[PDB]
Amino acid sequence: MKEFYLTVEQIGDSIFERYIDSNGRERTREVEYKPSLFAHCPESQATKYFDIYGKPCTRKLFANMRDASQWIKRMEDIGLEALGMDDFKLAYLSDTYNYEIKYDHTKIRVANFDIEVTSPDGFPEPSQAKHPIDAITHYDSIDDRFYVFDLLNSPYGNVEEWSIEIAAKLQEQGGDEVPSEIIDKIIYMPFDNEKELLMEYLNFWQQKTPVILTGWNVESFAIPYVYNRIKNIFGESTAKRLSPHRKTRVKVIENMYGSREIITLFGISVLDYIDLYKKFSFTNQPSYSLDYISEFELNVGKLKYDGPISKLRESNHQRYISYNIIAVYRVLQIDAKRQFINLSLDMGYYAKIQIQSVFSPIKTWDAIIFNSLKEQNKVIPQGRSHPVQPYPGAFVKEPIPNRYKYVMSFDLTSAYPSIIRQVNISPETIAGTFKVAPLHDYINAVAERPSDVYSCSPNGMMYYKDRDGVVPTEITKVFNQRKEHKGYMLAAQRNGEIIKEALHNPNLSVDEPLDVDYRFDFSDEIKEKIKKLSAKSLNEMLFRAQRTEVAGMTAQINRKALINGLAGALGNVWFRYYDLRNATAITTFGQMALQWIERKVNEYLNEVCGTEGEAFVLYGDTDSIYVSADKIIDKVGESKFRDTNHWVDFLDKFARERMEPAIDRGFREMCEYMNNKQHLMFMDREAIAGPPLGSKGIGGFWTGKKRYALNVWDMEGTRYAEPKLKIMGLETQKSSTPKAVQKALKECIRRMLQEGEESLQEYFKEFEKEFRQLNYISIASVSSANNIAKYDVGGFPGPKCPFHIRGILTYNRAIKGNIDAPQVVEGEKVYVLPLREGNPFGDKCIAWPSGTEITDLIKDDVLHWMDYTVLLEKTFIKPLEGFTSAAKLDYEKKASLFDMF
DNA sequence: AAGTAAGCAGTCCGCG
DNA sequence: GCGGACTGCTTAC
Ligand SMILES: Nc1nc2c(ncn2[C@H]2C[C@H](O)[C@@H](COP(=O)(O)OP(=O)(O)OP(=O)(O)O)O2)c(=O)[nH]1
Ligand SMILES: [Ca+2]
Ligand SMILES: [Ca+2]
Ligand SMILES: [Ca+2]
Ligand SMILES: [Ca+2]
Ligand SMILES: [Ca+2]
């Protein structure tokens, strides 16, 4: 097999590499890598190396990496560009793997671990590590085993061994319900003392040294805790055995609020699953406890135990250990679904970076572009410092607030990356500038044509047309991968809808789910067998389809994020190819494109309706348009349609056969106007939206920019079994809005769009009457809590103190004295509730850590003093008033003449 | 980490 | 009470 790296490090003048050799074995080597860098040289000097602008360079081979780094410094002293890849490990990887890496994940040791630390005096700080580690569960992907290290004797209590027999039993048998499918995979090791446990853990670690190291909060908790505990007991040399090269750095993570310590383990790639989830999931959660996320992702119930965690080991060691094991398994289950480790490996190996570098789009693109240029013997420019400067972004149309009955939406496929490719925007393709007219003059095609030679953006920039830049070349490659996975995702989605339909008529039989590939549209034969399946088999198939869709979603949306990150990186001062001329060329072209096409669509539709000056485009944001289809439906007449699906078909056909070709003609003209390299503006239909045929539903409404709701029947070619709401920006979509309130607001919107005013009024009346019964957590607001200290003045709110910060201070006074009450963590999220006048907490609100029940000593008082009136007005009535006034609808029945009977 | 546009909650204080 | 200037937070792209 082809060799591939596992990890790479620079340690002084050596590269330390762990890799998989041609026989599939893991090896480690130390290489005295001699790096090269480059200087510009005279034209007369024959060379094969040129910079991205075609200027000749001479290669400088250094005796070692320190000599190279020192040369960079002196070149700065002289004031001359030191060219080439200054991150020597990236150059090493490029030299050593000069081919597209094919990796075999089965050979990569992925370790998932979690530790337990009993602490009677509050949160056990990892920098101090003053308490024994009393449990470690460490799952190894190569062994497929959960290794459990269990401390039986501690100053905080001596306990009996954990029983695998009890662990397996149902909770109704007094057991722990450790999943039957992992029971046989547990290797249990009890220990008489902590020193023995830790020495054995280190020997185990030496034998089975993680390449990828993950778990939940491992970077901020488990890793530094383990490192520091071993350090305290045994000394530094022993703690450094966590690194395969015995090298560690105590690194600081800091922005503007504070600072925390992480331990860099050289020769390991730490991918903390909480950080993976935050970067790759495209959710924003009210809480990031593993309990919370596991429930959301897997629909598993929280791990329930009596009493505080600080007393769980002594009261119920059995459950304490079982929950440690289950916690490790839950992360594996989340990854089986989301496939973020697979994603990281794919992207890391593609770019030829340390795998942990996938968290940095800048590093990722730097490596991609370097490898691409190196292929042509081209030499990358030196990174420079730039002052941060603001620059313009997208255009967003101001909508008229209203209901909108029939709506069709369109938007550009991968807008910013397509603009880069179309215009040929790249550091080395800049050809010059032209005299810019106001943007509206381009939008209306009255400005002079910018260039008869070069490809232009309306910001004044011109680009070469003879050859693609490296940015367009490399962005195209990742775009094509994105396109492939999105195809699989959408096929799985369509397949899901087929199954949902068949579930209306399940057969009474005993049968099996079909063995199919959900990434491909079901054939006619498959569809026929589906119509004969039992509900049990159909539900299992639906589960499998939806898992396939999620896998496709992960693969596609993160590749989209990477390519959109390249467009953004051009406006990031840390990027090697930072250039506000290019960043603004993209965004300004985007503004033109949207407004140009708005004009064209209006012109087209006014022509097919025989009107003049009518605005068919009601809204647009960045690269999208929303077209009112009322007049199209009305031209045939509502009564001519058999059912909802009939007019949906008709609008789909109209969009595809009339609108899209007209859109395409408009964009081809724009391409010629800007003299662009290649027409790549592909604005395809997104949504077909409207009320159910014959109903009083309003179909949709806008309240303002980035705030709307549509009742959708078809989304990018997926025809839903049941209509689905597309809601953007409204409170139903915000993590800050109480859970029960999102739900209730969503139902109000459903009723408005699908059923109408009377239905809305009926629901509102019920919600208002019943809502006081809702669980306090379900009606609490949520906020991030930054800068708690700044606004704290002797335990009381300082000037300008934000409402949620006020609530935290209230909480802090109420739990003062307690070492054991949960502390609010700076930068984490809190639940927030308003408090009625004259409450014993002495302020108008209280906040506590999100994802948790408020501590028992104050819980009863919070419940008693919760201000339900304020909560309802602020989170429910105020937003609902906004939705209904925009939609010209009343949520409460107004008096009428009929009342007099 | 370090793409911009833009919405709403809340504080502070003016607005005769 | 609403509105602007402002901070804070959170979305839509
Ligand atoms: N830097 C950055 N830019 C973004 C992000 N989301 C959207 N944009 C910019 C770049 C996009 O091309 C543009 C249009 O946004 P869309 O959400 O419609 O995405 P795009 O058109 O790229 O992909 P699509 O094919 O519509 O799924 O807005 C983001 O998360 N980061
Ligand atoms: Ca735990
Ligand atoms: Ca788009
Ligand atoms: Ca599309
Ligand atoms: Ca059937
Ligand atoms: Ca869009």
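Just so it is clear, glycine is given a Cβ too, placed from its N, Cα and C backbone atoms.
The annotation Mg(2+) 4 binding site is assigned in Swiss-Prot to A:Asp411, A:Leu412, A:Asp623. Around the Cβ of A:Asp411 (Mg(2+) 4 binding site), a 10 Å sphere holds 20 further Cβ atoms from the protein chains shown. According to DSSP, A:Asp411 (Mg(2+) 4 binding site) is assigned to a strand segment.
Shown in sequence order, A:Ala394, A:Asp411, A:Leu412, A:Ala415, A:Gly590, A:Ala593, A:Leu594, A:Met683 are the residues of the chain, 6+ apart in sequence, with a C-beta less than 8 angstroms from the C-beta of A:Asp623 (Mg(2+) 4 binding site). According to Swiss-Prot, the feature Mg(2+) 3 binding site maps to A:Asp411, A:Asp623, an assignment based on experimental evidence.
According to Swiss-Prot, the experimentally introduced change A:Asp621 to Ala is described as follows: Drastic decrease in the efficiency of incorporation of dGMP. Within 10 Å of the C-beta of A:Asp621 (mutagenesis position) there are 19 other C-beta atoms, taking all protein chains into account.
Quoted from Swiss-Prot, the note attached to the mutagenesis of A:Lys706 to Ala states: Almost complete loss of polymerase activity. The local packing around A:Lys706 (mutagenesis position), expressed as other Cβ atoms within 10 Å of its Cβ over all shown chains, amounts to 13.
Counting only residues at least six positions away in the same chain, the Cβ atoms of A:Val648, A:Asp652, A:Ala687, A:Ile688, A:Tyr720 sit under 8 Å from the Cβ of A:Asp714 (mutagenesis position). In Swiss-Prot, a mutagenesis experiment is listed as A:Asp714 to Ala, annotated with the note Complete loss of viral replication.
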A:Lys706 (mutagenesis position) and A:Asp621 (mutagenesis position), Cα-Cα, nearest whole angstrom: 8
A:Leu412 (Mg(2+) 4 binding site) CB neighbourhood, other CB atoms within 10 A: 24
Annotated mutagenesis positions A:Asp621, A:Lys706, A:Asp714, filtered by Cβ under 6 Å to ligand 3: none
For the Mg(2+) 4 site built from A:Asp411, A:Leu412, A:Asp623, further residues of that chain with CB within 8 A of the site's CB center: A:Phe410, A:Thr413, A:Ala415, A:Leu594, A:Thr622, A:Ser624, A:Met683
Structural state of A:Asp621 (mutagenesis position), classified by DSSP into three states: strand
Recorded positions close to ligand 6 - of A:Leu412, A:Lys706, A:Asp714, only those whose C-beta is under 6 Å away: none
